[PDB]
There are 2 protein chains.
Amino acid sequence: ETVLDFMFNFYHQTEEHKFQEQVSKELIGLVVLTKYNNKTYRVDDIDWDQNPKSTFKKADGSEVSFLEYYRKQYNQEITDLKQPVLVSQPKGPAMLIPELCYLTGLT
Amino acid sequence: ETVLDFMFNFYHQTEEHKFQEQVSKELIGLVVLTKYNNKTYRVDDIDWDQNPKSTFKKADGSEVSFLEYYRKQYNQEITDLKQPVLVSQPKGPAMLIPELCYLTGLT
RNA sequence: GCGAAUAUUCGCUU
RNA sequence: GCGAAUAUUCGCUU
């Protein structure tokens, strides 16, 4: 089960803000496993202003959309474009796609 | 964009029956393309009683769940288990998974 | 863990 | 169109 699945499954709210706050509450603080790389991340935040077509600056300095990144690097097609991105703070943050992340128990 | 994405995108309804009737109305009559095989099917019906863990009798007579079938035959992992199956009548019907089908314009 | 390339064999309505 | 096997080279926080 992916994080995107979890959003449309664990709680259903017709009020958009109530949906966004409850999903934000349910997810922030959970460890997620990416399907394309054996790495785990803590959900620090959910960025509703960004979607899979949003871009980021790579280590080599080139700008690519998340859609482009995961197709090129991992050959993972992001089908849903209306979803937000997950923020993970380390120590720039790692933006994660719900559709590309599994779930885990966490603190 | 997959059919499952479309369900959680095109119309949002807090009433479950109203959601199931409106999705049923929106989808029945559309051509869908499967991502794992270059084949297209008309949506004849949506079976809400069946999910990806439901089974079917193969041509060779062995019974397998849709989850097992698409992992073995096409190596396609169905993440969402709460979704229904799409019915397509030919000329037994072909049961299709929303998560594994793209969208098209159709009559 | 997901993939990419070349080569050779393969599986595929559900 | 999605894959499977063997072999050889590879890419990978975002």
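Chain B is numbered as in Swiss-Prot; shown residues: 277-367, 378-393, in order.
In case you wondered, yes, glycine gets a Cβ from its N, Cα and C as well.
Among the mutagenesis entries in Swiss-Prot is B:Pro379 to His, noted as: Impairs binding to 2'-O-methylated 3'-end of piRNAs; when associated with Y-381. According to DSSP, B:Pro379 (mutagenesis position) sits in a coil region rather than a helix or strand. Spatially close to B:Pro379 (mutagenesis position) yet at least six residues away along the chain are B:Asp320, B:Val363, B:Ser364, B:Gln365, B:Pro366, judged by Cβ distances under 8 angstroms.
Swiss-Prot documents B:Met381 to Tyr as a published mutagenesis change and attaches the note Impairs binding to 2'-O-methylated 3'-end of piRNAs; when associated with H-379. Long-range C-beta contacts of B:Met381 (mutagenesis position), restricted to its own chain and to partners at least six residues apart, with a cutoff below 8 Å, comprise B:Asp323, B:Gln326, B:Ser330, B:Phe332, B:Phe342, B:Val361, B:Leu362, B:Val363, B:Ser364.
Of the deposited chain, 10 residues are missing between B:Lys367 and B:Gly378, and the straight-line Cα distance between those two residues is 10 Å.
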